[PDB]
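**Student:** Take this structure, written in structure tokens, and hold onto it; I'll ask about it next.
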Amino acid sequence: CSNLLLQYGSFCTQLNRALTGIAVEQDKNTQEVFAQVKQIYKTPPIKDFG
Amino acid sequence: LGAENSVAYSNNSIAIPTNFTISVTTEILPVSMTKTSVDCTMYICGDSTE
Amino acid sequence: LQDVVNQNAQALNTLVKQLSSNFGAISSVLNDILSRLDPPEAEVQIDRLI
Ligand SMILES: *[C@@H]1O[C@H](CO)[C@@H](O)[C@H](O)[C@H]1NC(C)=O
Ligand SMILES: *[C@@H]1O[C@H](CO)[C@@H](O)[C@H](O)[C@H]1NC(C)=O
């Protein structure tokens, strides 16, 4: 079967590249939507809050 | 995630800027791709009548 | 910007390289098929390639 697939161009490479691009772009979405400030602030002890 | 930072919350203090800075940043947007066309019969059959 | 051009070029190169693929037929050049096999049983090969 591996030999017989070799006569069909690069279908497998195309599919793998497409899926890898998909996998990259979701985590890019996450980094874009969440990480917008590069100073992790520390929660102050809640006492007053008006 | 980034350098740690904390801010001294308190209900009788205010922190105000006293000097500014005019910065300039670049944003890059694609607009259009290469206007491609394809000849069906030529690419699928070359120059054969059959 | 470079990514768009790179992706388009790579896709077109893959499409062109797909021509060198016998798809299980006797040869990857239709002219060879025409010059080698008479029409009565060359249509099967032609149909596979198409
Ligand atoms: C908030 O303001 C009140 C004023 O009534 C004060 O008693 C309290 O100490 C303040 N909280 C601070 C300074 O954390
Ligand atoms: C504000 O920043 C400019 C930028 O160099 C400086 O020349 C000026 O003295 C500053 N003014 C202050 C710190 O009051």
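In order, the residues displayed for chain C correspond to 948-997 in Swiss-Prot numbering, which applies throughout.
Technique stated in the header: electron microscopy, 4.2 Å.
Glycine is treated like the rest: Cβ placed from N, Cα and C.
In case it's useful when we look at the structure, here is the feature table from Swiss-Prot:
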VARIANT   C:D950 to N  In strain: Delta/B.1.617.2, Mu/B.1.621
VARIANT   C:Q954 to H  In strain: Omicron/BA.1, Omicron/BA.2, Omicron/BA.2.12.1, Omicron/BA.2.75, Omicron/BA.4, Omicron/BA.5, Omicron/BQ.1.1, Omicron/XBB.1.5, Omicron/EG.5.1
VARIANT   C:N969 to K  In strain: Omicron/BA.1, Omicron/BA.2, Omicron/BA.2.12.1, Omicron/BA.2.75, Omicron/BA.4, Omicron/BA.5, Omicron/BQ.1.1, Omicron/XBB.1.5, Omicron/EG.5.1
VARIANT   C:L981 to F  In strain: Omicron/BA.1
VARIANT   C:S982 to A  In strain: Alpha/B.1.1.7
**Student:** Do the variant positions C:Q954, C:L981, C:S982 include any whose Cβ comes within less than 8 Å of a Cβ in chain B, and which?
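**Tutor:** The variant positions close to chain B are C:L981.
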**Student:** Find, for the listed variant positions C:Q954, C:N969, C:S982, the residue with the lowest Cβ contact count at a 10 Å cut-off, counting only other Cβ atoms.
**Tutor:** C:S982
**Student:** At a 10 A cut-off on CB-CB distances, which of the variant positions C:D950, C:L981 has the highest count?
**Tutor:** C:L981
**Student:** For the variant positions C:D950, C:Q954, C:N969, C:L981, C:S982, which residues show a Cβ-Cβ distance under 8 Å to chain A?
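**Tutor:** Sorted by position along the sequence, the hits are C:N969.
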**Student:** Cα distance, C:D950 (variant position) to C:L981 (variant position), nearest Å?
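**Tutor:** With the alpha carbons as reference points, the distance is 41 Å.
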**Student:** Per DSSP, to which secondary structure element type does C:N969 (variant position) belong, with helix, strand and coil as the options?
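**Tutor:** The residue in question, C:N969 (variant position), is coil (DSSP, three-state).
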**Student:** At the Cα level, what's the spacing in Å between C:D950 (variant position) and C:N969 (variant position), rounded?
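**Tutor:** With the alpha carbons as reference points, the distance is 32 Å.
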**Student:** Rounded to a whole number, how many Å is the Cα of C:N969 (variant position) away from the Cα of C:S982 (variant position)?
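**Tutor:** The separation of the Cα atoms works out to 16 Å.
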